[PDB]
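Chemist: Pasting in a structure now, in structure tokens, and then I'll have a few things to ask.
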Amino acid sequence: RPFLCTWXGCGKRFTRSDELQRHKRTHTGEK
Ligand SMILES: [Zn+2]
């Protein structure tokens, strides 16, 4: 399952959901 970040134009795709969760932390708040 392509765990793709759907924030704005930040279409970064991940292989593991933890990677996407980790990544999403960047958008969730200031840094
Ligand atoms: Zn993103």
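The residue numbers of chain A are those assigned by Swiss-Prot, with the residues present covering 654-684 sequentially.
The backbone N, Cα and C atoms fix where each Cβ goes, and this holds for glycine too.
So Swiss-Prot says this about it:
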| type | residues | note |
| --- | --- | --- |
| MUTAGEN | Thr668 to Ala | Abolishes PRKCzeta-mediated but not PKCdelta-mediated phosphorylation. No effect on DNA binding; when associated with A-670 and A-681 |
| MUTAGEN | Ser670 to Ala | Abolishes PRKCzeta-mediated but not PKCdelta-mediated phosphorylation. No effect on DNA binding; when associated with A-668 and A-681 |
| MUTAGEN | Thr681 to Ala | Abolishes PRKCzeta-mediated but not PKCdelta-mediated phosphorylation. Some effect on dephosphorylation by PP2A. No effect on DNA binding; when associated with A-668 and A-681 |
Chemist: Sort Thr681 (mutagenesis position) into helix, strand or coil using the DSSP assignment.
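Modeler: Looking at the DSSP assignment, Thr681 (mutagenesis position) belongs to neither helix nor strand, so coil.
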Chemist: With an 8 Å cut-off on Cβ-Cβ distance and a minimum sequence separation of at least 6, pull the same-chain contacts of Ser670 (mutagenesis position), or say none.
Modeler: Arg654, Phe656
Chemist: Under DSSP, is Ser670 (mutagenesis position) helix, strand or coil?
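Modeler: SS state of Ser670 (mutagenesis position) = helix.
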Chemist: Near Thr681 (mutagenesis position), how many other Cβ atoms are within 10 Å of its Cβ?
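Modeler: Cβ-Cβ neighbours of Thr681 (mutagenesis position) within 10 Å number 10.
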Chemist: Take the C-alpha atoms of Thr668 (mutagenesis position) and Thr681 (mutagenesis position) and report the distance between them in angstrom, rounded.
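Modeler: Between the Cα atoms of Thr668 (mutagenesis position) and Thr681 (mutagenesis position), the distance comes to 20 Å.
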Chemist: Across all chains shown, how many C-beta atoms besides its own are within 10 angstroms of the C-beta of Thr668 (mutagenesis position)?
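Modeler: Neighbour count, Cβ to Cβ under the 10 Å cut-off: 10.
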